[PDB]
Amino acid sequence: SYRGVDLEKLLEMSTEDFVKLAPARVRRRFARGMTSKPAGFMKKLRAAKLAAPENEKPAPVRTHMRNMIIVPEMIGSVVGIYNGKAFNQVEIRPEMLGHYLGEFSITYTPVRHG
Amino acid sequence: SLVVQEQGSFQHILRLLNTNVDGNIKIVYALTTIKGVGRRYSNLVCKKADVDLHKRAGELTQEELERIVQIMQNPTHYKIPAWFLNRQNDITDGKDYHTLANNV
Amino acid sequence: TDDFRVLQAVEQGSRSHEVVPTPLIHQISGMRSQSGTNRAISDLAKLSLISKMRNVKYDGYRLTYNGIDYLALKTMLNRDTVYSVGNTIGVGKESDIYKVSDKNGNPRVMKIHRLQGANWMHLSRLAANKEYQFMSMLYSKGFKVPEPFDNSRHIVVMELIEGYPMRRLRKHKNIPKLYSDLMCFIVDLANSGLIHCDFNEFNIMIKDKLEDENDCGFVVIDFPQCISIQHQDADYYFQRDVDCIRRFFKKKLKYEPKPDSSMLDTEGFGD
Amino acid sequence: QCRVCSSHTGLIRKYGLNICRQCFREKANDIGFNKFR
Amino acid sequence: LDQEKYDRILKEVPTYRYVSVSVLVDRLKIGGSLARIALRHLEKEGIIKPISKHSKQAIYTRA
RNA sequence: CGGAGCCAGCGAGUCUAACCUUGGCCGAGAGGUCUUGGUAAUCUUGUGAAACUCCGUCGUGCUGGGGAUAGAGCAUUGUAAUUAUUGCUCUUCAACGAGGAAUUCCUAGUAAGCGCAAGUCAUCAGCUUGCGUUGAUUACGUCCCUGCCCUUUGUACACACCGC
């Protein structure tokens, strides 16, 4: 549940209704605007979702736009997020809504002292 | 002011919401002892309960403790709106919670 | 071997006179031609290992702090010591402390001393020798203290010890025995004939072995403050040690003494 | 950003005149801020 | 515990030639807050006589 | 902490743009709306700053000192705020009981405490500079330490012997 809402009811929501259920950061992000190129990226994303076999994982789509709000349109896709060097493929969950894509890809090696 | 003296009748340490409260501080700063409750929260609760907050917590009747607990489980029904509570606009339920002391 | 031997020779070409001219470093080395001596001195000067003092009609060569420690490293190549150099933990007043390692791979501690022309070097040498002999006296008496490896003329190389100061130590379980320890150890100091006036929180270092056997020790580093009991002011020095222990154990460990602490007149019937 | 002679080092970025502190003291005798006290 | 703290104020204040804020908490019966309530109450009664009054310290005199 | 009183000065401000903003309504606030004044000793501005003064709450108790850390949301600038730019609300309340070896600066409106303004400024300072408010102690002596020089001249053993 994102606001106490069932999952499949969330899935078929538009972007703007998810802004109607969003926190202040997501609302003010979408209220200023969005670039035209992620629309074609979402068309490629849904085409690769249409290239998915039944009862399995979809085609992983590689992504650079780390600042994009995970809208419930993209729940279930296997996405390889680019950390600055490499792509990391994670299945988008309903637990991942409202987040940037940058929150799910570590961009550096850990520092080991002791 | 007038020295209003009481023949005993006050308890040293009360217990409320499963947590020990010292019945010698002001009621704001005695209910501040429990978790999830600070200074202004206990202050506004006891102003909605109309509690004399210059009175200490030993001179407080348990009926006002019941009023304070009723404002604990009902903050939004007693004209304390959403800005004043702990967990506003949740993700699990979409509601406003004031997370209490031992329920964290 | 050979270049280090000739650098040792011009090290030995320092204990002859004052600020050494060019032909003495030519001839004390006793090398073949202009090549080795002049290109070696230029390699010194470009690495700031030597400097030129031109006092009228007189060339001379001024050794700074740089071009010494190599020889000490050579002196420590002789005595099985450090191979790799450099990790800064602590820049003190009369020494700079580094974390180093041997050929064997164990990390050690390199205290270089910087206390020119002869006197900076030589007073660093006297400081290193004095501290090495004081460390030798403490370990010979049996004081728990870091074990010295060597004192490479003015750079002291010793062991590393797994400890952390008492300011970040909340408490232990055996607090009254720790108080009896930090009373009886100053008693042992007065029985040595000395009083370490800076017996503060930052001095006392505790190694922590286990939590069951309780076989641990202590490390006390108060070297430019130890004062013999014969001096003018040792009474309240001893009392400052005792009372800093007591005020720390009252403030931090919340412990008050049930036995009365030792005075200077108590410890006058000691050593 | 230095828009005069590509001299970002020490811009005086105040008031948009944007001259480096080297060339600001070259052109110091053209504006009028000179040595009094 | 009302009749075995309160009247010791009425014994001690006529004893003490000087009664102020913290030479009346010192009896180790009361807090520093209600002490000034007892000060104003003895102002109203008359055992305490005002010398000078400030919001942090107030000087009085026995009767 | 809660009220009240409300004292300055240096600056700085928009064009072929969105600067400084007064005032009025909405919002707990952040902020938002609607305008208006000022290209400036004119408006912002009397910049009603902070420290300060008074009265009440507190009562020495890591306390009602502290505010580090963390949670939740809400707004603002920025295309983009995630490793949170920042502002607001509630909550979570850590080390820290005047601080070692050692270290810095300083003689009157100076120190110290305080804030404000201007540049860094798309947003914020704990960055730098000037301004003003309150305003100590104690020297007005010294080369004893630290050095810095200034000189006087005993001199080069004018390079000697050696043991090595």
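So for chain C, numbering is Swiss-Prot's, and the shown residues are 13-127, 147-302, in order.
Cβ coordinates are placed from backbone N, Cα and C, and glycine is handled just like the others.
Taken verbatim from Swiss-Prot:
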{"type": "ACT_SITE", "residues": "C:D229", "note": "active site, proton acceptor"}
{"type": "BINDING", "residues": "C:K123", "note": "ATP binding site"}
{"type": "MUTAGEN", "residues": "C:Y73 to H", "note": "In RIO2-1; nuclear export of ribosomal 40S subunits impaired; when associated with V-186, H-210, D-364, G-371 and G-417"}
{"type": "MUTAGEN", "residues": "C:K105 to I", "note": "No change in activity"}
{"type": "MUTAGEN", "residues": "C:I186 to V", "note": "In RIO2-1; nuclear export of ribosomal 40S subunits impaired; when associated with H-73, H-210, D-364, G-371 and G-417"}
{"type": "MUTAGEN", "residues": "C:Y210 to H", "note": "In RIO2-1; nuclear export of ribosomal 40S subunits impaired; when associated with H-73, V-186, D-364, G-371 and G-417"}
{"type": "MUTAGEN", "residues": "C:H227 to F", "note": "No change in activity"}
{"type": "MUTAGEN", "residues": "C:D229 to A", "note": "Decrease in activity"}
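Known features from Swiss-Prot, placed on the structure.
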residue	record	Cβ contacts under 8 Å, 6 or more apart
C:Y73	mutagenesis position	C:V31, C:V32, C:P33, C:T34, C:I37, C:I53, C:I62, C:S63, C:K64, C:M65
C:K105	mutagenesis position	none
C:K123	ATP binding site	C:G104, C:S107, C:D108, C:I109, C:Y110, C:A159, C:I186, C:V187, C:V188, C:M189
C:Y210	mutagenesis position	C:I276, C:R277, C:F280, C:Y286, C:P288
C:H227	mutagenesis position	C:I217, C:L220, C:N234, C:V251, C:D253, C:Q256, C:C257, C:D272
C:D229	mutagenesis position	C:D253, C:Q256
Here the 10 Å Cβ neighbour count for C:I186 (mutagenesis position) comes out at 26
C:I186 (mutagenesis position), DSSP three-state class -> strand
Reduced DSSP state (H/G/I helix, E/B strand, rest coil) at C:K105 (mutagenesis position) is coil
Per DSSP (helix/strand/coil reduction), C:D229 (mutagenesis position) sits in coil
